[PDB]
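*Asks:* Could you have a look at this structure, given as structure tokens, before my questions?
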Amino acid sequence: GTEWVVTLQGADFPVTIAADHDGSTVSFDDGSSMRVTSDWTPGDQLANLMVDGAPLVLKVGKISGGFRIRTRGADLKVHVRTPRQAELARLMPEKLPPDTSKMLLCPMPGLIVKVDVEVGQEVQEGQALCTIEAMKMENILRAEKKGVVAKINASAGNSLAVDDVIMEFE
Amino acid sequence: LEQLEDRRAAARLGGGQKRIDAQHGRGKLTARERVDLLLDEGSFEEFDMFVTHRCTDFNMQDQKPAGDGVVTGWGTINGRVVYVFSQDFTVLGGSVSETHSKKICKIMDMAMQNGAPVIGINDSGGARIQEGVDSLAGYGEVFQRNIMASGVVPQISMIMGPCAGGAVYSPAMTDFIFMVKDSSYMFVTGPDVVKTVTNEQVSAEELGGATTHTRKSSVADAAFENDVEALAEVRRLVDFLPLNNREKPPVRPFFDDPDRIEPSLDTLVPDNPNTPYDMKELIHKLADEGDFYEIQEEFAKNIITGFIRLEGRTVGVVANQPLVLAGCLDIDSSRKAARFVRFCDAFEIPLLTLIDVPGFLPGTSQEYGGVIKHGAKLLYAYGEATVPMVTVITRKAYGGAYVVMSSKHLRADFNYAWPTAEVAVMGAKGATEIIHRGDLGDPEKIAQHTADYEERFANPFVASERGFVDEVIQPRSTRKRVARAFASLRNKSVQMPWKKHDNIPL
Amino acid sequence: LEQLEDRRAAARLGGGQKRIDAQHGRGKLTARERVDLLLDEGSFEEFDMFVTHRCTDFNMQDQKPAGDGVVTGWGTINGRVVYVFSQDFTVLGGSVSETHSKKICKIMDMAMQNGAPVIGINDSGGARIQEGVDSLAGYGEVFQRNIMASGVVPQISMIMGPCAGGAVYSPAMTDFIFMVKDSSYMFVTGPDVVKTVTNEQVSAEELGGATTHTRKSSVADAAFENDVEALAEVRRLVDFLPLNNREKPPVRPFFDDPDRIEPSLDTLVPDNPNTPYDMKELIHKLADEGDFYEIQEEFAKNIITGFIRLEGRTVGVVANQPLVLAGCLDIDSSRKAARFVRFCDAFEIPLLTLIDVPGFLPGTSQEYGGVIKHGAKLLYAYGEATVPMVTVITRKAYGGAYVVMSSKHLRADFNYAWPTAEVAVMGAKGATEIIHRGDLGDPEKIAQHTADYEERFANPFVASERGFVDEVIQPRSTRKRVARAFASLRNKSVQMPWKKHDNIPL
Amino acid sequence: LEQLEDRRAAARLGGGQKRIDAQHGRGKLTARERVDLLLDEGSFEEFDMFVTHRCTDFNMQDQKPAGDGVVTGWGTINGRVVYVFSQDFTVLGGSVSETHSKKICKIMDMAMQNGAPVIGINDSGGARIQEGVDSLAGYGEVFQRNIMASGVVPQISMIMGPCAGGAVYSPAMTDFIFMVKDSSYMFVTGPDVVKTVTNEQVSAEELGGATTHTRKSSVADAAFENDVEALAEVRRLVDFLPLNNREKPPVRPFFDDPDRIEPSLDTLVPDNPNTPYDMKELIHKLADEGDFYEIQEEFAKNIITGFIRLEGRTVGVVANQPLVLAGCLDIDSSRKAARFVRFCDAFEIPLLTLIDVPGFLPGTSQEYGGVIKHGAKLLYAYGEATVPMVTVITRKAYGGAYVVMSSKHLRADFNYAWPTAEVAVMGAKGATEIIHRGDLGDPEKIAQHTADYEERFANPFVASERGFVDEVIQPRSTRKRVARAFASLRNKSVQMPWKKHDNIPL
Ligand SMILES: *C(=O)CCCC[C@@H]1SC[C@@H]2NC(=O)N[C@@H]21
Ligand SMILES: *C(=O)CCCC[C@@H]1SC[C@@H]2NC(=O)N[C@@H]21
Ligand SMILES: *C(=O)CCCC[C@@H]1SC[C@@H]2NC(=O)N[C@@H]21
């Protein structure tokens, strides 16, 4: 196709493409048109382009409907869909993350090798909490969401089965 | 005749605009809209559009909608022919009747005579009760076809609504089952009967929701965020697959180099053996443009199975995950990979097996659960497999598991090893306790006996002396090693003994 | 030379007379005595009697017994060639080495090149640790062979001692696994490791003893009282089996009549539908001389699988047991029958399927356990099977299960029915609640709506009008009907589409 | 249930006792009575006895008889399995519906899967109009089946009532068509339409009666006196035929000697060349117990096609009849033998060809009629045939015809000749007028030139010098020569080039 709809920072850009050998010419609704030129090719994690003569360096990643682009402090999913794709995608429900328990349950029946968090400490989403030793293999358990340690009830050398609450969060 | 145009447009309406909204309300696309996003823009040809059911019981004949609940036909995905059927939930709940199945059978029979995949989009309330045994027979004909086409033409199942009762058994037999995160579900018996019989009360989503199946039951291969990505991701899959069991995996351009070196790899296996590492890093760096379409990601996480391309050709990959259960092999991980292996084989897709398994997971749970049978399945798979098999052992390869992970004894082609590999009967410790009994009461003898076994056997070199490891390579060069290894195997041709079929443990 | 006679006699002594006593002490016979009772009196030819291992580590070379732990060779069972190996526990514990395997491989390779079954008598301590990876490799070659012969020549496994570790996987892949009531056991991981890793304490017999496996794990097919009957029963089994996948089931004289009538059958189905009856009664009366060799009797008891003969020819049988779980199909019953069917088909043995199933067993346990996949297996099995298939529905045939039990939609040849048969989408009750919603608040409407569905659909006649039941027969004549039905199918020949192999769910 | 017995007996009544009489009134037996005499006493197993049609138009659903117009199933003829369907004229005229055909397909599909002939007993008023296209589709599935089985399993059609419209095309494609002297008939279009479109007035019997077809159209293979002999002669026929294209002609005891001599034969060829003789005398004397089952006796009488046995094995025979058209080959004689040859070959039945043809029958009628194409058919048949081919030229073998009649150039195996044989380019007369033009004005030159061609070329010896006649034998020994000739060819195996199918002229 030639017609696409680029969906950025919550903004839709119905666009048309025409390309030959040199580069490509993207045209927007308002009649304006940019000229993209690039070395890029699938797989390249970094893209050095030349849009409207001015350098544009991006960090690329694959995503179902396009890619994850990162320019300045920017970092956003850029969906490149076709008009009917886009049209329908708009009928798709808005995903709401799962719920989190404020209780860190032990998922592997092993031995607690170390706890690197104190009571009343504040933790970042995904931060290393403790470390259970499985079968001569270390497993690092981490904060689900940012929160603050209510109470701990296990320490080095401890040996807990599944579900045993390791820590509690307020 | 613009009359034709009318009939056509009428049919396209399904159970009506009011029901279409209903559907959309559930965040669910319509049968037709799903077909629309699946197939190459304007390439869909529909069949049996005005088909009506033949029921006369329960005044069923007063409601004879066109299409009878399912949209069937063909089209292409990136120019390649594909057969499809999307159940239309808005028409009699997309309930299975004699004629609904018949429509599905026509394109299945067509997919088989022409050697092209079949994509099934299930979104049905279940059997059409009023049809009596006719609904059952309808299922039968689909089932039979599903069976005859197993390993003959790819059968990808897409569950995008409800799938209950006998129905579940069809997707069951297809090669893949994808579900849509929250709007879909499947189970043989409904939540209400589970209550009346088990006194247990549970919601459809709890009983057989996308999540329950993508990580507890072992039934689904992935749960997509919604209808749109689900359809997008399925084409992505189809792009890797061969069109049938005669041709080999498809080829396409690739902007990567078979001689790419990843020095980073040289330090992926941590020095401390109790410290994991993510096996997936390796996969990505080996995989072509770093693209890895994983299968059953959220289940049996102690093992990874997926698709990648090398020099633009599809290569299946089975690998151990140290991050979970310490890369152990267990009933579930076995069942998970075993099937993946067999599918790849049946369809001439090569296998790359990345190894780091300690042994199988201990437990009464496992033994009483039948690891003796399930565990065997993965072994059976590699034994049986005849596509090209390349293997790279990154660290641990001990005993039985060592053998099962595409060992040279299962007739794999290339058996590579990282210097950090350790192939042996069992760990130095336990090995020592068996070999040296009268020496335990001397904690320095056994402490030394182990220190020797370790120094003398925990490595890839004794295996090398034997020929079991064709070579020990520098980690950075793995992509280069493996790519050409397969390259040379493109012509591979090996014969298994004649038989109606196998008897693999169930 | 009488020197030869000496060496010979020498070898025959195994780990020596003191150990031979030890063995006998555990009520266990010796490798050689087991062989002796298995093969036709004096028909055993032994091979590699003086083979010695090639180990040099751990002073292993100072103990080079003859035979190296296993007795291999060939002989006959009722005059028919059979290949065998009996592990000699008294010799290095019958531990598996490079050379022990090799010995087993020799007769496996020979069984395949000549189309004769292989009887494996396992009674080993496990791998020969001192051999390092050579012990692993040894297992490999056995496995590979086990795999290649699957469904090509029968592989009957006899466990008469311990079977630990990788080893379990071989019998795992053979077509049958029989164990000896108390002197045998098998598990992937040892009870002691189960402790140090699960902190669970359990005895070998508890972990993987004959009972645990013939009843809980789904691994063994039967537990024999002792070494002597175990061997007698194995020959019995072999007498039914075909020697390989080329010839068809063996024939032999039979002192019974294909036209025999059992009037008793006419009252086998009880009047009250909540009252069971023993499906096995039927089996016996149909079976030729009333002989029925049951497989996995003590497992998945809600389904029966066995062998019988008709007009002196082998006929495999799958039947529903009302006595247990009310003849329901469930993960286990499914896995149990599924494999039986595939083996019988891979080996040209016809199938007789006796039906009386209500549906599948409801439950969170089942769905979370994956019935969608396991349930399918039996379906897959019948769908794939091409031997002659005859069916007799004695009573219940409802929904999905109805279809799965060798229905006519799976292309069975003869679909017979007793007048007491009831084939329908579901029970009258549930059916009614679905078909007549706006009628529940009137407990007489639904009481009547059900009374009609019951009167109009719960029977075999609607299926008859459709052709799905070739005929409704008088119970007493079943033996007569079925016998000739199979007779006329002796020439059956059906072709499944070409494919490397199937992709059946695992 | 004695309820079953009632339903059963109810069904057995067909269109009722009043119609049964009507039927019997026309000298016609009932569907079931015909089946009863066809199959080995009590060996019939009926299928789909309670099948009912699925029509809803024209109040068709108020008349839902059991069986829906046709009796299907299997049984044996002299112990050999045979599949059958007898149309029940008393039931909705034995009119073809969706379901009536389905029943026929079930046993056609069964005949093919088990390799057994299909005997079709047509006695139908034609399609079931109320069913609309479903009646058309009904025919379709039969036709298709009829086609796939052509030359794979013998298809004997028996017409014992009316057969009109598309219907005729089924028996058309079977291997044999027998009709019952006065009670049967068949034609694509009815006498009444023949009127309204041709203004020609003709009766059904005239249009397509047993006689019209057994001697004018070339459609039937024989007209039997009545229903009873019809049935009896069909089994007789079946006793000669192989059960399918895999096995070879059946064998049975034979009280006759392969070395029998018929001196009477030495004078069968009359001295005067203008006097016929009955080629059939020879056939009977050679035939085993003098038994000769003739095909299409009353048609293309200038040629004979039939079956006989030798040493108790089936042998097909094509031979020229001097008594008619002077044994000329003509469009019809050609079409008549051509197919016989092809059926015999398609089914491994050897051929014995007895020769005495002068050439082809001259005429504008022949040329405009396409002898170029029809004539070739027989040639094509022998050229293609690979079963064993023995030939005996009794007298005349001139030109083209000589070649067509299983000549040695068509790769026949034995090309025997009686001393009275005369193989040559054309007669001495004609030959002479061409070879010697400038000599006609001298009636003594040509009178002498002929006398020389006659004395030098009209015999079997010039052909013998060439090897074209393997040997010239004494007439009395023919039975002996031919019997062992075939005996020695029992192993014959010859390969034709690979191809989907032939393109023989139509
Ligand atoms: C150390 O904590 C004890 C060793 C644990 C045994 C490990 S667990 C998985 C490996 N495979 C196996 O059967 N045992 C090994
Ligand atoms: C009484 O009828 C209570 C309902 C039980 C339903 C039975 S239990 C097993 C059968 N299969 C199934 O899914 N439901 C049936
Ligand atoms: C004698 O009366 C004249 C010769 C007639 C020719 C005969 S008629 C049929 C034979 N075939 C042929 O072409 N010529 C022969």
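Sequence positions for chain A are given in Swiss-Prot numbering; the residues included correspond to 512-681, in order.
In case you wondered, yes, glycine gets a Cβ from its N, Cα and C as well.
Found this in Swiss-Prot, in case it helps:
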- A:602-681: domain 'Biotinyl-binding' (DOMAIN)
- A:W515 to L: No effect on holoenzyme formation (MUTAGEN)
- A:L599 to A: Loss of holoenzyme formation; when associated with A-602 and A-603 (MUTAGEN)
- A:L602 to A: Loss of holoenzyme formation; when associated with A-602 and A-603 (MUTAGEN)
- A:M603 to A: No effect on holoenzyme formation. Loss of holoenzyme formation; when associated with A-602 and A-603 (MUTAGEN)
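Looking at the shown structure, what environment does each listed feature sit in?
*Replies:* Using a 10 Å Cβ-Cβ cutoff, A:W515 (mutagenesis position) registers 20 neighbours. In the three-state DSSP assignment, the secondary structure recorded for A:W515 (mutagenesis position) is strand.
Note on A:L599 (mutagenesis position): other Cβ atoms within 10 Å of its Cβ, all shown chains, come to 22.
Counted within 10 Å of its Cβ, the other Cβ atoms near A:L602 (mutagenesis position) come to 17, all protein chains included.
Cβ environment of A:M603 (mutagenesis position): no same-chain residue six or more positions apart lies under 8 Å away.
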*Asks:* Pop the Cα-Cα gap between A:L602 (mutagenesis position) and A:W515 (mutagenesis position) into the table, whole Å please.
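*Replies:* A:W515 (mutagenesis position) and A:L602 (mutagenesis position) have their Cα atoms 18 Å apart.
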*Asks:* So how many of the residues in the domain 'Biotinyl-binding' (A:602-681) end up helix, strand or coil by DSSP?
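*Replies:* Taking the domain 'Biotinyl-binding' (A:602-681) as a whole: 0 helix, 35 strand, 45 coil.
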*Asks:* If we take A:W515, A:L599, A:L602, A:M603 as the mutagenesis positions, which have a Cβ under 8 Å from chain B?
*Replies:* A:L599, A:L602, A:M603
